[PDB]
2 protein chains.
Amino acid sequence: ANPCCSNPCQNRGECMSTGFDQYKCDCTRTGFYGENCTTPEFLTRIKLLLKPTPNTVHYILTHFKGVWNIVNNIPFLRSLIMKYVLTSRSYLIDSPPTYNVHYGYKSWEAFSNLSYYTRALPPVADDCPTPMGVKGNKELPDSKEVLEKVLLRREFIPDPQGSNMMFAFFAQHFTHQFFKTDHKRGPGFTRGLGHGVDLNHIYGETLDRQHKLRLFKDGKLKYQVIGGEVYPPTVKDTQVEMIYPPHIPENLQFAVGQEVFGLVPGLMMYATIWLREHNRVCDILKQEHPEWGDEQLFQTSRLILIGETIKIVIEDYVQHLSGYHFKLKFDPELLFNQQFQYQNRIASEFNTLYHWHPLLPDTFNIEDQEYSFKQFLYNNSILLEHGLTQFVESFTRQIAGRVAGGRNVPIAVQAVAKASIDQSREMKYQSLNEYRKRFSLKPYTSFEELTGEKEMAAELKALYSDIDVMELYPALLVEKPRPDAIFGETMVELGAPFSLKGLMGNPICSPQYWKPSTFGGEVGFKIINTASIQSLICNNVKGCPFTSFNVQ
Amino acid sequence: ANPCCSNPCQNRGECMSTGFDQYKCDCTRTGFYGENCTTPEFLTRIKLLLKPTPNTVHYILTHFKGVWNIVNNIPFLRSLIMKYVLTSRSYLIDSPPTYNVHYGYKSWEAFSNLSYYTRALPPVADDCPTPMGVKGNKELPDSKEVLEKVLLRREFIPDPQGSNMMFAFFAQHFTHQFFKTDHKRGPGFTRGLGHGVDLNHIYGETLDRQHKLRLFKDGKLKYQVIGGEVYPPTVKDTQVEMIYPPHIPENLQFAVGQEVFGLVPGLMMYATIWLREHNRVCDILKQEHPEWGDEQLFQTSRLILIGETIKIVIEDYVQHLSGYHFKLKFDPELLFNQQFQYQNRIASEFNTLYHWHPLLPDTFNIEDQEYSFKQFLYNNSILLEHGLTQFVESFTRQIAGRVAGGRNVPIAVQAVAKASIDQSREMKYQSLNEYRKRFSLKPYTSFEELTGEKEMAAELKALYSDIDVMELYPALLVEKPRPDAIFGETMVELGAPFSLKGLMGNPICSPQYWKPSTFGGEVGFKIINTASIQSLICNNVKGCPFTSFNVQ
Ligand code: HEM
Ligand code: HEM
Ligand SMILES: *[C@@H]1O[C@H](CO)[C@@H](O[C@@H]2O[C@H](CO)[C@@H](O[C@@H]3O[C@H](CO)[C@@H](O)[C@H](O)[C@H]3NC(C)=O)[C@H](O)[C@H]2NC(C)=O)[C@H](O)[C@H]1NC(C)=O
Ligand SMILES: *[C@@H]1O[C@H](CO)[C@@H](O[C@@H]2O[C@H](CO)[C@@H](O[C@@H]3O[C@H](CO)[C@@H](O)[C@H](O)[C@H]3NC(C)=O)[C@H](O)[C@H]2NC(C)=O)[C@H](O)[C@H]1NC(C)=O
Ligand SMILES: Cc1ccc(-c2cc(C(F)(F)F)nn2-c2ccc(S(N)(=O)=O)cc2)cc1
Ligand SMILES: Cc1ccc(-c2cc(C(F)(F)F)nn2-c2ccc(S(N)(=O)=O)cc2)cc1
Ligand SMILES: CCCCCCCCO[C@@H]1O[C@H](CO)[C@@H](O)[C@H](O)[C@H]1O
Ligand SMILES: *[C@@H]1O[C@H](CO)[C@@H](O)[C@H](O)[C@H]1NC(C)=O
Ligand SMILES: *[C@@H]1O[C@H](CO)[C@@H](O)[C@H](O)[C@H]1NC(C)=O
Ligand SMILES: *[C@@H]1O[C@H](CO)[C@@H](O)[C@H](O)[C@H]1NC(C)=O
Ligand SMILES: *[C@@H]1O[C@H](CO)[C@@H](O)[C@H](O)[C@H]1NC(C)=O
């Protein structure tokens, strides 16, 4: 019935119903006019001709290694380039946020209710004749069919970028501070009211939990020593609620910021590394500030670890993902004479696109052992058995799986992949191509253009019939990868903007925050500005083991 | 104890303790350097010489009536001027917010905890030797003494700007959506988690309350008809919690967004006017959108009333307060090519400075009657007795009191003035002069310079001894007023920045919001862009009585 069910309005024009059968597009500031915001304004046509495609730009970022080598060493050029990578993307994210699972038009409820993931594209109205709007059949294809036919791994396909398990677990650990779906309410709701990098996964969402996690001397987090090694405290000692299956002995129930982290030893590894890091920074701060009390030492340390986390993500993590020869930089100052909103809201689609389960291997290989999924999950002995050092050495060596290119979701975790499909539909996601369009990408004209091959395309075609009805999530995992890259174009172009907004939108990047005293002086500031995945592990793991995000 | 107690750092440098007895100032981006951020940089000296004082600028805004008359009629000049008034102030507010009652240094707790009023200046550390830091005596003067000596009204001093009761009650009504101190926690905490103009005082803080207040047809708010006139529903019909003394009969317990509004008939007057307005905009929207359901009609109407509210406040309310000959304009577009944070956090100091109780008259005069405080409070009969029309006519005629200039707090309300003093101290406010310095104002060098007279100055001197120990709140009510103005310099210069930030920071002012479809089309948009205090009363109060914020 809804006359906007067709997504009539293009180039970001907003569709509004003007009577039961008519509609109108608001093209304000889109750069286009006409009934459907498809006729470009003169100034808009220039831009549309002087605008390289993302695939061109990526090509330039991943070639001319010699030229980038020179740029990387001219601080003022490096700054000019990073500033461009930061700002070019800004315009792709609504901020303040707009829509959510229940609101396809702006409302105060949508803006003000922090429990919702926000939405880059509004849901398909409940009374549209098809799931994707007006196109396709009354129902989407059997999710199980799509799962089995183009998603499930036959043979393990390694990531050509050499991503490793140190990377896979870092992504899970880091992303799981802001992806915390509140399943009691539904898939489109969140328990991460911080809506960003606040390290609630170390310190807790709520003051109540934070306080159980704290030692209240020297600003430190409680911890225990086992075989001379530092580890998170126990549930028994802290009373913080954790999710453990009943058969887990009280002494193995580790308490950390995030209630789910006890479930995977990879998580607990990072949880332990970051716990050590926080207490480490405390000793540094106390040294500088014998006048300081427990609160200030604690809060300052937290501010510093937020900085470290943003640094490592941009300069090591995204760096490695990108494959860029240009050396990415974490420098808030680059946005200071620029228009930018220091605020963020986690988008449902960001969450969805970030279900990188293909990363996971068939077995988890530590030292001599090869642990099956069954053996690895909820088994922290494995951690105590080998220790952090051996975990880091091992995970640095084991290659992670390719995410795009299709057929690489481990069977052990198929239920999670099916849910990703089913819950997308539940949330009334628009189609792959609508999302491509929304991110300034050219719609795919056939399934074969999407996959870059024939077999999976043919299966997808038989299932969906029309490319314009293809779904975002599966498309992501099935897409033709960039050359020797871990992802396809859609993943990158949707992901980068959400990612940089959540990184740079954090308040410590704001002018009033981004200064030495915020972090307890120049020595605190330097911890942030010199932080790296290597130092993090080096400072906190015994024998300062070498690590990196790819199998060297 | 704390080295930072004396407030050593100037020009917005941050004080940090470097050892028990030393300190350091972070002057990053202040424009000054040196141990105390007092030595200006070359570029800073130019600015400091080409910068007119606020008292000069005010003079220019309130004279040359002929010139402003021309500027007000050249749309592009009017736009250039308002843009300057908007932006000149921006730099005075920390956004993202920084400090609060418990945090004198930035922390994630301070930033993230939405229950706190933020702070424009950090509290005085708990272990400073004096209340103001290092200056003054171990305790401030008897708050009662200050109350009685320079705050209590002998004779009613009328506002020379001719502010009236329609104005007084509008400020109470409007401000009381974002000033809602949570007294269970303490004076530095708020129940207004919207931290701005969200009209929760009409619609409720929580979804639960909103829903009890709503009719669920045509997007309307419940209401009742009494003697052919429309009024808010009752507590018995709705179950919404209100604050009424026990002797109030169930049929007089009106339910509205803000639990406290039943306490003053002036509040209930506006509460009724805005309730009517909301249902009025619903009829308009249904007419335009017969396709629309109850939710969308309700939410859109709310978006529109937010807009109307921001419009009226800038173009009528602040207009009248300012005394400016320049015609202020509500135009979000003026900030679109500008650096600005669409976000806000209510400052404790804003709350404090807005305790405009001197506005209140000795009696409330409606038609023939002269009601005492005792008779007026919690008495909604008075409203049903005379009706809205007669209330508007009467309150348009009755002059309000002058706020600055001293000795004008009605005795009936002395307890509230004392609390304002006591709770300031409880929250560890810095001194008047610290706050002056913080808003780029020149410290007062004597009490006589503050009051502009001798008698109240002498009393204040005998009480405080040192001008540099004088307190913000009393100073506000006692200050020498601008010429024939309602306020003194300190009130204006502190007040204006907080005020404009809360008005313009609202998301509907953000580019992705400020467009017709957000408000259900050009007809909804036009309601916002033509709204005025007069159109509000006229479309909603029988007889379309003439109203205004000032006495005729
Ligand atoms: C290591 C073994 C893993 C298992 C057994 C697993 C399984 C699951 C399960 C059951 C969920 C939904 C429940 C939850 O919140 O935890 C989930 C969600 C998710 N997974 Fe994983 N996963 C694993 C690793 C990873 C990795 C490496 C990533 C890469 C970032 C990842 C990304 C995500 C994301 C972003 C969600 C959504 C979380 C939420 O909405 O709360 N997972 N996975
Ligand atoms: C109409 C008769 C009025 C009465 C009986 C009254 C009384 C009070 C009382 C008892 C309080 C503190 C009570 C509490 O917060 O629990 C208060 C606070 C306050 N008053 Fe008034 N007042 C009146 C009018 C006004 C007006 C015209 C203004 C002008 C703006 C005003 C400004 C304020 C403000 C800003 C607060 C702070 C409340 C908060 O922090 O949440 N009042 N008033
Ligand atoms: C963010 O949006 C959420 C979804 O709208 C809100 O969650 C919903 O709030 C309601 C309570 O405020 C619940 O509705 C039910 O309403 C009936 C009416 O009479 C009550 O009796 C019920 O007790 C109440 N709940 C139950 C158990 O039936 C919704 O169930 C509730 N949850 C969901 C997922 O819809 C959030 O409240 C909102 N957040 C904020 C801060 O307002
Ligand atoms: C914003 O900051 C507020 C002020 O710190 C927080 O409010 C405080 O949270 C505490 C709950 O975590 C309460 O403290 C008490 O702690 C002991 C622990 O052993 C409990 O037994 C007590 O029952 C608990 N309070 C009670 C009911 O006695 C504080 O009372 C509470 N309020 C104040 C004024 O401090 C807010 O929690 C915080 N907001 C967020 C979102 O974290
Ligand atoms: C979820 C997500 C997706 C992308 C990014 C990201 C950000 C950036 C940058 F440079 F803008 F910072 N690049 N970049 C990126 C670029 C290219 C690839 S690739 N090698 O798969 O084509 C992979 C990642 C980050 C997070
Ligand atoms: C609480 C508060 C305080 C000041 C203002 C304000 C804002 C503005 C402006 F500039 F933005 F338009 N002026 N302006 C203002 C200016 C001058 C006076 S006056 N007649 O007392 O000197 C009174 C008010 C608003 C709210
Ligand atoms: C209204 C005309 C008199 C005002 C000036 C009074 C100076 C302060 O006088 C005070 O008056 C208070 C209010 O009645 C009383 O509660 C106190 O006992 C008294 O000290
Ligand atoms: C917009 O395209 C044209 C108007 O130029 C119109 O025929 C069409 O109906 C509109 N879009 C859709 C989906 O039909
Ligand atoms: C957990 O790991 C331990 C130690 O390596 C192993 O012996 C045990 O079998 C594992 N338990 C499960 C249920 O996999
Ligand atoms: C800052 O002012 C000067 C340093 O230039 C010095 O006299 C003074 O003591 C410093 N701080 C204080 C406490 O005034
Ligand atoms: C309330 O007002 C009514 C009529 O306006 C008046 O007669 C009555 O005395 C007042 N009641 C109180 C409680 O003062």
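Since chain A takes its numbers from Swiss-Prot, the residues it shows come out as 18-569.
Heads up, header says this was done by X-ray crystallography, 2.4 Å.
Every residue gets a Cβ built from N, Cα and C, even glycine.
Among the features that Swiss-Prot reports, domain 'EGF-like' is placed at A:18-55.
Swiss-Prot lists A:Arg106, A:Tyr341 with the feature substrate binding site. Look at A:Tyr341 (substrate binding site): DSSP puts it in coil.
For A:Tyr371, the entry in Swiss-Prot reads active site, for cyclooxygenase activity, with the evidence type experimental evidence. Long-range Cβ contacts of A:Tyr371 (active site, for cyclooxygenase activity) within its own chain (separation 6+, distance under 8 Å): A:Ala188, A:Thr192, A:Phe196, A:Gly512.
Classification of A:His374 (mutagenesis position) by DSSP places it within a helix. Listed in Swiss-Prot as a mutagenesis experiment, A:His374 to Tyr is described as follows: Impairs peroxidase and cyclooxygenase activities toward 2-arachidonoyl glycerol.
The feature heme b binding site is assigned by Swiss-Prot to A:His374, with experimental evidence given as support. Using a 10 Å radius centred on the Cβ of A:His374 (mutagenesis position) and all shown protein chains, the other Cβ atoms total 21.
What Swiss-Prot says about the mutagenesis result for A:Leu517 to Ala, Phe, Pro or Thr is this: Slightly reduced activity. Around the Cβ of A:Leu517 (mutagenesis position), 21 further Cβ atoms fall within 10 Å across all displayed protein chains. Under DSSP, A:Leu517 (mutagenesis position) is assigned to a helix (H, G or I) in the three-state scheme.
Where Swiss-Prot documents A:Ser565 to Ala as a mutagenesis experiment, the accompanying text is: Decreases acetylation by SPHK1. Listed in sequence order, the residues of the same chain lying 6 or more apart from A:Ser565 (mutagenesis position) and placing their CB within less than 8 Å of its CB are A:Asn181, A:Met183, A:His337, A:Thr413, A:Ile550, A:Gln551.
Take the Cα of A:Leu517 (mutagenesis position) and measure to each of the recorded positions A:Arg106, A:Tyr341, A:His374: the nearest one is A:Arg106.
A:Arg106 (substrate binding site) sits 26 Å from A:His374 (mutagenesis position), counting Cα to Cα. Between the alpha carbons (Cα) of A:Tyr341 (substrate binding site) and A:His374 (mutagenesis position) lies a span of roughly 23 Å.
Mapped onto three states, the DSSP output places A:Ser565 (mutagenesis position) in coil. A:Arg106 (substrate binding site) carries a helical DSSP state (H, G or I). Around the Cβ of A:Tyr341 (substrate binding site), 17 further Cβ atoms fall within 10 Å across all displayed protein chains. Proximity to ligand 2 (Cβ under 6 Å from any of its atoms) holds for none of the recorded positions A:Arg106, A:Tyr341, A:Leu517.
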